[PDB]
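Engineer: My questions all concern the structure below.
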Amino acid sequence: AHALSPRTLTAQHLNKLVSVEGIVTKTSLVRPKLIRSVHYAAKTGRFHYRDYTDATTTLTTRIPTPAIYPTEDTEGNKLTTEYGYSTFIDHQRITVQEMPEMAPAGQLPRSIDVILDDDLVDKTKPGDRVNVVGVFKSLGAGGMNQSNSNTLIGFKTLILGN
Amino acid sequence: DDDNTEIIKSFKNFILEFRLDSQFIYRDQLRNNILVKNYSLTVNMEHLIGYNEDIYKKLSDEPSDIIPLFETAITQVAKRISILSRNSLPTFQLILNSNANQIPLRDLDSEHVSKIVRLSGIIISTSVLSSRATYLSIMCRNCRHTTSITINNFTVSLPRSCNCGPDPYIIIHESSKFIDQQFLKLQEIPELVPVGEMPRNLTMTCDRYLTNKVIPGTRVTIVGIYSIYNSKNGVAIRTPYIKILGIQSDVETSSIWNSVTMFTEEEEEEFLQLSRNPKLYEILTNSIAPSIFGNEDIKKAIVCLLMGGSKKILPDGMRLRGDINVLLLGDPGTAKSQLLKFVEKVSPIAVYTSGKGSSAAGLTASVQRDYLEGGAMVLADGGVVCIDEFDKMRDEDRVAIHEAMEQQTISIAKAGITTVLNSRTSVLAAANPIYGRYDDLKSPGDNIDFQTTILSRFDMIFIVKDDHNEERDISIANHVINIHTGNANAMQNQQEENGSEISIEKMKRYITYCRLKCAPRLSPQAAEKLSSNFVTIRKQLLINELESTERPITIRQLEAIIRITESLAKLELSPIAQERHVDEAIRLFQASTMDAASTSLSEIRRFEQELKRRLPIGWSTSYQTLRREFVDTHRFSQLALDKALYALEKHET
Amino acid sequence: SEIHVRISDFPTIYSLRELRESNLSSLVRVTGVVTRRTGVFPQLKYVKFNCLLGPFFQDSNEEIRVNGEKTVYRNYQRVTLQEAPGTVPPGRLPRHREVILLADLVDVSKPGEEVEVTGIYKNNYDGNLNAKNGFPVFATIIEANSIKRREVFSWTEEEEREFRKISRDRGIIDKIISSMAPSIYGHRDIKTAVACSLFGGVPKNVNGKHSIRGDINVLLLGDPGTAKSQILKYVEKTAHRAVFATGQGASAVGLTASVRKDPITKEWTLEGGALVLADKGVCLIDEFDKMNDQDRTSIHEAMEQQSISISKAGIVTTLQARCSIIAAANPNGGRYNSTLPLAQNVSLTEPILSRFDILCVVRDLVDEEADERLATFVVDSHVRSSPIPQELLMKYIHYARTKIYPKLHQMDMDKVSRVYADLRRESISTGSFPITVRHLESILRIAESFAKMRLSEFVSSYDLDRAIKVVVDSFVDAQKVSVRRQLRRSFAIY
Amino acid sequence: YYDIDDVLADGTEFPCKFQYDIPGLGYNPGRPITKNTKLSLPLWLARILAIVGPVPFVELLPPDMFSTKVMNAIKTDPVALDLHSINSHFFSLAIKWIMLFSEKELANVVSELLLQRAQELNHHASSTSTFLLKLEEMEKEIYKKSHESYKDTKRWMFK
Amino acid sequence: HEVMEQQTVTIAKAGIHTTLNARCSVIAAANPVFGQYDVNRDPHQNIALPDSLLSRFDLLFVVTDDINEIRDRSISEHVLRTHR
C-alpha cells in the first residue's frame with residue numbers, strides 16, 4: 001500500500017506499517033542494549049528485578065524507566081547486579097538510501113534509518129539490496145519538549161524491526 | 001473568541017457565495033480537490049479583494065494569526081460538501097498566488113516582516129523532508145493527564161499544568177498526526193541585482209502539498225509570509241526565512257513531466273510521417289551541426305550513436321550491449337569540444353564531463369559518505385555521456401571506466417558499501433593527441449599513454465584535423481562575417497525548418513521515441529555478408545602485417561559494425577535489417593579503418609652522449625640527470641624524455 | 001516615525017590603533033578598510049503586543065532583564081573594521097575593531113573598501129572572557145553612526161560638454177595609448193592591447209539567443225625582467241572595477257567561488273572568486289603557469305559561458321562574471337624558449353589559449369638605441385623625487401563605456417570577409433592552425449572598441465585598419481620563426 | 001471480432017504445454033515437438049486447442065499473471081495496484097480465461113476489483129494525476145468516455 | 001614473492017608481529033609489456049616484469065592472436081555460430 005521506496009514516504013505513511021526498499025549504508029556498529037534488570041538481595045534473599053523501558057521498548061510509548069540501577073529498593077537491603085541472568089537484547093540501526101537506478105534527477109538521495117532489533121542484527125552488510133519492513137516510528141521531541149525552540153527542524157523518524 | 005467566529009463566518013460566506021459568472025470557482029475548486037484526494041485550495045487574491053476589501057485588509061496586517069482561522073474556516077466547509085451525516089478530514093492547506101508587486105530579494109529589509117511578500121528567485125537545493133506535527137496527544141509522566149494538543153501554524157513549548165514539574169509531558173507518537181516540510185533555499189536571479197557582490201539566499205520552508213513541487217534549479221515566484229527564527233549560532237540577532245504560501249513555478253522551466261515514456265498522440269503521427277522520408281537519414285545528418293562545417297563521417301556517427309543498438313539479455317547472464325563509442329581525437333579547430341556540447345543538448349539524458357570530471361562531482365559514479373553520490377556514469381545512466389581530455393583522466397577511475405564500458409556495470413568496494421550498480425551509458429570521448437602531425441608519421445596507435453588498449457575498446461576512432469582549404473576556408477570565413485552582423489544567417493536553419501529540416505527540439509523527442517519503441521534485428525544475408533567482410537579484413541590486414549607494419553582487429557570491432565547496423569535500422573524504425581542498409585555501415589567503418597591505418601630528428605633521442613662519456617654506471621643520472629642536463633637546455637618534455645628513452649630502450653642503444 | 005541624524009565629519013580623527021578609555025561614551029571618528037561583513041539579521045528593537053505589560057525597548061546591546069505581536073524590527077549588521085595597510089607604522093600588527101551598523105547604514109559598506117565612520121565607542125559586557133584574560137576586561141565595539149567612502153569620481157555636465165570636444169581629433173587614440181602606461185616606457189603594441197581591452201566592446205546579445213562576447217581577453221606573455229607584471233598593476237589603479245587575484249596561494253581574492261565558513265563564529269557566507277567580484281569590470285591575473293588545475297577549470301568556464309556555477313553546499317546557482325581577463329604569463333624557462341611556436345613556447349594548453357584573442361609577445365635583445373631609450377626613461381624616473389592627464393583618461397574610459405554603443409553598417413563592410421579569406425588560405429601553407437572564424441570575430445569586436453575610443457557611435461574604416469593591424473600582427477608574432485616568410489604578405493594588410 | 005481491444009487481447013502469450021506430440025512444427029527444426037514441451041502460445045490459437053481433442057491437445061498451465069500471489073495482492077489494495085504494468089490487458093483478457101478454464105472462484109474476486117477501481121474512477125471523472133498511468137487499456141478507454149461526458153456537460157453548464 | 005612460493009605472509013608492521021598463512025593459488029593476465037611486439041618479439045624483453053616472478057609462476061602461457069590464417073576463418077565461423 002505501503003509499498004513504498006524510501007523516496008516516497010512521510011507523513012501519510014507514518015505510524016503505519018511500511019516496506020521500504022533500497023541500499024543500506026553505512027550500517028552502524030553492533031552493540032548491546034540493556035533491558036531486564038536483575039539483582040540479588042542478602043541475607044533477606046529472594047530475587048529482585050527491575051524492568052527497563054527504552055524508546056524502542058515494545059512498540060507503544062511508555063513513561064521512561066531509565067536509567068542506572070535500583071540499588072537498595074525498600075527496605076534498605078543491598079542489591080548486587082546479577083549479570084547473565086538479566087536480559088540483553090542486541091540493538092543496531094542502519095540507514096536506507098533509495099535505489100540508485102530509480103533516482104529521478106541530479107536531486108540528492110533521501111535516506112531514512114531503520115533500527116534492527118534482536119536477531120535481525122548483523123544480518124546485512126552495507127551496500128546490499130534490502131527490503132526492510134517495519135512500523136514507521138517518529139521518536140524524539142521536535143524541540144518542543146524543552147523551552148528554547150532552537151529552530152524549525154524536528155521529529156526525526158525511523159523504522160523499528162522487523 | 002466571537003471575533004474568530006466573525007472572521008470564519010466571513011470566510012465561509014466568501015467560499016459559498018463567490019461568483020465568477022456563473023460557476024462558483026472556489027466551491028468547485030474544493031470538490032474537485034477532495035475527490036482526487038488533493039486536500040488543498042488555491043485562493044486568487046484578486047477575487048478575494050474584489051469580494052471584501054476588509055478581510056484582505058486584515059490578512060495583509062497580521063497574516064500568521066489569521067490564515068489558520070482561514071484554514072479551519074475552509075475545512076469546516078469541506079465537512080458539508082465532501083461528506084454528509086445525520087472523517088477523518090485533515091484541515092486543508094491553502095495556496096494563494098497573486099500578482100501584486102514583485103519585491104526583489106535585495107530589497108527585503110525588515111519593515112515588511114509578517115506581511116505577505118511576492119518574489120522571484122532561482123532555487124539552489126531542496127532540503128530533505130522532515131515532519132513537523134499537527135495533532136499530537138500527550139500524557140503526563142505522573143498524573144498521566146491525557147491531553148490532545150492541536151498545534152497550528154503560524155517554537156511552541158508544552159504546557160506544564162494538569163510537583164508536578166517542571167515539564168512532565170510526553171509525546172505519544174502512536175497517536176500523532178504529522179505533515180511534511182521541505183526547506184528550499186533560493187538564490188536571487190543572476191540578471192538583477194548582483195552588481196559586484198555575491199547574491200544572497202533566503203531560506204524558505206514549504207510544507208504539505210507544495211513540498212517536492214519544485215526541482216532545484218528552476219526559476220520560480222514564491223509568495224508566502226516573511227518571518228524570523230532564532231537558531232543559536234548574540235545579541236539578539238534573529239535570522240530571516242520565508243514561509244511559503246503558496247508556490248507557483250514559471251510556466252516553462254522543467255515543470256514536468258518532460259520525460260514521459262509514451263509522449264502524446266499527434267507526435268506518433270508526425271513521427272510515423274517522418275519514417276516515410278527517403279532522405280530521412282540524410283536530412284537527420286544535416287540537423288546535428290548547423291554551425292559545424294565538414295566532418296560528415298563524424299556527423300553521421302553521432303546519429304548512429306544516439307539511436308542505441310541491439311541489446312541482448314540472452315542466457316546465460318552475459319548481456320551484449322549498445323551503443324558503441326566515438327573518438328573525435330585530433331588537433332584543435334576540429335570543433336569536437338563544441339560538437340559534444342551539441343550532443344549533450346540533443347541526447348535525452350546526457351552529462352558532459354571533461355576530466356577528471358568537474359567540478360566537485362567525481363568522474364561519474366562516485367562514493368561519498370553520509371553511499372553512491374551519483375555522477376556522470378551514474379547520474380547519466382541509460383544514455384549518453386560526453387568526455388573530454390580522455391587521455392588526461394586519473395588512473396584509479398580509468399580502471400573503472402575501462403572495466404565499465406564493456407559490461408555496463410561498475411563494482412565499488414569503497415568502505416562500508418560494496419555495491420555493484422549499473423551504467424548503461426555509451427561513452428563518447430574526445431582525446432587530444434600529442435606533438436601534432438608527426439604522431440600520424442608515428443604509428444597510429446601508441447598515442448594514449450603507453451597503451452593502445454584504450455583504442456581497442458573504442459569502436460569508432462576518428463582522426464581529424466583543422467584542415468584549411470581556400471575554398472572551404474573562405475566558406476567558413478564568409479560565414480562568420482555573416483554571423484557577426486548584419487546578423488541574419490541563422491535563419492537558413494529556420495527555412496530549413498519550414499521546408500525540410502528538424503527543429504532539434506523535436507529531434508530529441510524523436511530519439512526517445514525510437515529508443516523505447518522498437519528493438520531491431522539483423523537479416524541472415526546481411527550476416528553472411530558481414531562474415532565475408534570480417535574475414536577479408538582479418539586475412540588482408542594480416543597479410544599487411546606480415547611485414548610487421550606497426551599499428552587493431554578485434555571481434556569487438558565486428559560487434560561494433562553490428563551495433564551500427566542495428567542503430568541505423570532503428571533510424572528507419574524497421575523491426576528488420578536490410579543488406580544495402582549494412583552496405584553503408586561497412587564503408588563507414590571502413591573510413592574508421594582508414595583512420596586506424598594512418599624521420600625523427602633523434603636529437604633528444606641522442607641519449608647516447610650521456611649514457612656514454614658521461615655515465616657508464618648510469619647511476620647519479622637516470623631520469624634525474626636527463627632533467628638537469630635537459631632542464632636548462634630549453635628542451636625536454638615528459639613524453640619526449642620517455643619516448644626518446646623508451647625509443648633508445650627498444651632501439652637497443 | 002524616526003529619523004536618526006548622520007552627523008558628518010567630527011575631528012578628533014584619531015587613529016584606529018590610537019584609542020583609550022577616554023573615548024568611552026563619546027562620539028569618535030574612525031577610519032580604515034572593511035573586512036567581510038555579516039549578513040543582515042533583523043534586530044529586536046521595539047516590543048509590542050495586543051495585550052494580552054506594554055512596549056519594552058531592548059536594547060543596545062543587552063536584552064536583560066519575549067512576546068511579540070507587531071514589533072518594529074530594524075536591520076542589524078556587524079562589520080569588522082581593520083586599519084588601512086598603507087598607514088601602518090613598521091613593526092606593528094594592524095589591530096582592528098568591531099562596527100555595528102544600523103538602519104540605512106546597512107549594505108552601504110562593501111569588503112575591500114576604506115570607510116569613514118563617525119560612530120560612538122562602546123564596551124559591554126565582559127563579554128566574554130573571564131577564562132583567558134586574568135582580569136575584568138570589556139569588549140570594544142564601535143556602534144556606528146555614518147558611513148562615507150574615502151576621503152567619488154563621475155562625469156558631469158560642464159566636464160562632459162568640455163570633454164566631447166577633445167574626443168573629436170583623430171590622433172586622440174595614439175595620445176591615449178601613450179598615456180596608458182607612463183612609467184614603464186613600455187611599447188606601443190603591448191600598451192595598445194591594454195588600452196583596447198580596458199576600454200571596452202559591445203556585448204552584444206543576438207535576439208534572443210547568444211551574446212557572443214563583448215570583451216577583449218589579453219594574454220600578455222611576458223619574459224623575466226620584462227615589465228609584464230607592472231603593466232597590469234596600472235590597470236588596478238585606473239579602471240573602475242578592477243580586481244587583482246595574483247596567481248593563487250593567495251592574494252585574496254582567490255579566483256574560485258566557494259561557500260566558506262566564516263572567521264570567528266558566524267553563519268556561512270557565499271563568496272565569489274575574482275571573476276564574480278569583478279563583473280563588468282576588469283579581472284587581472286598573473287602567472288597562469290603556477291595555477292592549480294582547480295582554478296584553471298574555473299577560469300576556463302568563466303571565459304566559456306560567462307558565468308560561474310556553484311553547486312555547494314545546499315546553495316545552487318549560476319553567478320554571472322562578464323569580466324575581461326588580462327593575464328601575465330611566464331614563458332617556459334628562458335626569455336624565448338624556442339623558435340618553436342608560442343603554444344610550444346609556453347606550458348598553457350592550446351585550447352585555453354585560443355580563448356585569448358590578443359597575444360602580446362615580448363622580444364628579444366638589447367641594442368644601442370634601445371638602451372638609450374630605456375636608460376633615459378629609468379634615469380628620468382629615479383631623478384624624479386602630450387599625454388592626457390591620468391584623471392581625465394580614467395574618467396574618459398568610464399564615460400564612454402557607460403554612454404556609447406557603436407555599431408557597424410552592413411553596406412561597405414563586406415570587405416572584411418574578403419580580408420579573412422586573404423588571411424586564411426595563405427596562412428595555411430605555413431603554421432598551424434591557429435586561424436579560425438573566432439579570430440575573425442575578434443577583429444570586429446576590437447574595431448568597435450576603437451569606435452568607442454573615437455566616441456563614434458558607428459564603425460569606420462579607420463577603426464578597421466587599426467584592428468586588423470592589431471589582430472594580424474598578434475597572429476604573426478605567435479608563430480614559429482618561419483613566420484618571417486609570412487611577413488612578406490603582410491604588406492597589403494599593413 | 002473487429003474492435004482493436006479484443007484482437008489485441010488475443011495477442012498475449014500463455015505458458016501452455018502440449019498434451020501430445022505434433023510433427024510439422026510451425027514455429028524450429030524439430031521436426032516434431034516432444035510431448036509435454038512448454039511453449040508460449042498466443043490466446044487466439046490456444047483457445048480452441050483446449051476444447052478439441054477425449055483428452056485436450058494442451059494442458060492450460062495457469063498464466064503467471066493469474067498467479068495466486070497476484071489474485072491475493074489484488075484483494076488488499078486494488079486502487080493502488082498497478083494493472084498496466086503486469087499485462088497490460090486484464091479485463092479483456094481475464095474475461096476469456098475465466099470462461100476457458102471455467103473457474104468460479106476468481107469471478108467473485110475480479111467482480112470486486114472492478115467495482116473498487118470504478119468507485120475510484122468516478123473520482124477522476126471530476127474536473128489526473130499519476131493514477132491515470134496505471135489503468136488497464138480498456139478501463140482507460142472508459143475513463144475517456146466518462147471524463148468526456150462530464151467535461152461536455154460542464155461546458156454546456158455555462159455559455 | 002613472499003606469498004607465492006614461500007606460501008606465507010609476514011607482518012612486522014608496527015605492531016602486531018606475526019607470520020600468518022596465505023596458501024592461495026594464483027592466476028594472472030598481463031598485456032604485452034608495451035608494444036604489440038608480443039608475437040615476434042624476443043623470448044625476453046617481451047615479458048616486461050623480471051625476473052624471479054617469471055619463475056614463480058609455474059606456467060607462462062603466450063597468447064599472440066596471430067594467424068595462423070586457416071585458423072582465423074574457423075574462429076570467425078565459431079563466433080558466428082555462437083551469436084545464437
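Residue numbering: from 1, along the chain as shown.
Determination method: electron microscopy, 4.7 Å.
Cβ from N, Cα, C; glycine included.
Annotations per Swiss-Prot:
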BINDING   B:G330, B:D331, B:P332, B:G333, B:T334, B:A335, B:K336, B:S337  ATP binding site
MUTAGEN   B:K336 to A (Swiss-Prot position 422)  Loss of MCM2-7 complex helicase activity
Engineer: Going by DSSP, give the three-state secondary structure for B:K336 (mutagenesis position).
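Structural biologist: In the DSSP reduction, B:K336 (mutagenesis position) maps to helix.
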Engineer: Indicate whether B:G330 (ATP binding site) is helix, strand or coil by DSSP.
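Structural biologist: In the DSSP reduction, B:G330 (ATP binding site) maps to strand.
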Engineer: Any same-chain residues 6+ apart from B:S337 (ATP binding site) with CB under 8 Å of its CB? Would you list them in sequence order, or say none?
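Structural biologist: Once residues fewer than 6 apart are set aside, B:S337 (ATP binding site) is near B:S354, B:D388, B:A430.
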Engineer: Would you list the other residues of this chain near ATP - those whose C-beta lies within 8 angstroms of the C-beta centroid of B:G330, B:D331, B:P332, B:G333, B:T334, B:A335, B:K336, B:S337 - in sequence order?
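Structural biologist: Surrounding the site, in chain order, are B:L328, B:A430, B:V464, B:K465, B:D466.
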Engineer: Taking each of B:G330, B:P332, B:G333, B:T334, B:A335, B:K336 in turn, which of these recorded positions have a Cβ less than 8 Å away from a Cβ in chain C?
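Structural biologist: Cβ contacts with C, in sequence order: B:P332, B:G333.
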Engineer: Going along the chain, which residues six or more apart from B:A335 (ATP binding site) have their CB under 8 A from its CB?
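Structural biologist: Set apart from B:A335 (ATP binding site) by at least 6 residues yet with Cβ under 8 Å, we have B:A289, B:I292, B:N295.
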Engineer: Write out the long-range same-chain contacts of B:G330 (ATP binding site), meaning residues 6 or more apart in sequence whose Cβ is under 8 Å from its Cβ.
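Structural biologist: Listed in sequence order, they are B:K336, B:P433, B:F462, B:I463, B:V464, B:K465, B:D466.
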Engineer: Taking the Cβ of B:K336 (mutagenesis position) as the centre, count every other Cβ atom within 10 Å, in any protein chain shown.
Structural biologist: 25
Engineer: Give the sequence-ordered list of residues that share a chain with B:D331 (ATP binding site), lie 6 or more positions from it, and have CB atoms under 8 Å from its CB.
Structural biologist: B:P433, B:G436, B:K465, B:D466
Engineer: Let me check the 10 A CB neighbour count of B:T334 (ATP binding site). How many other CB atoms are there?
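Structural biologist: B:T334 (ATP binding site): 24 neighbouring Cβ atoms within 10 Å.
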Engineer: Within its own chain, what residues at least 6 apart in sequence put their Cβ under 8 Å from the Cβ of B:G333 (ATP binding site), listed in sequence order?
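Structural biologist: Expected: B:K465, B:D466.
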Engineer: Taking only same-chain residues 6+ apart in sequence, whose CB is under 8 Å from that of B:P332 (ATP binding site), what do you get?
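Structural biologist: In sequence order, the residues whose Cβ lies under 8 Å from that of B:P332 (ATP binding site) (at least 6 apart) are B:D466.
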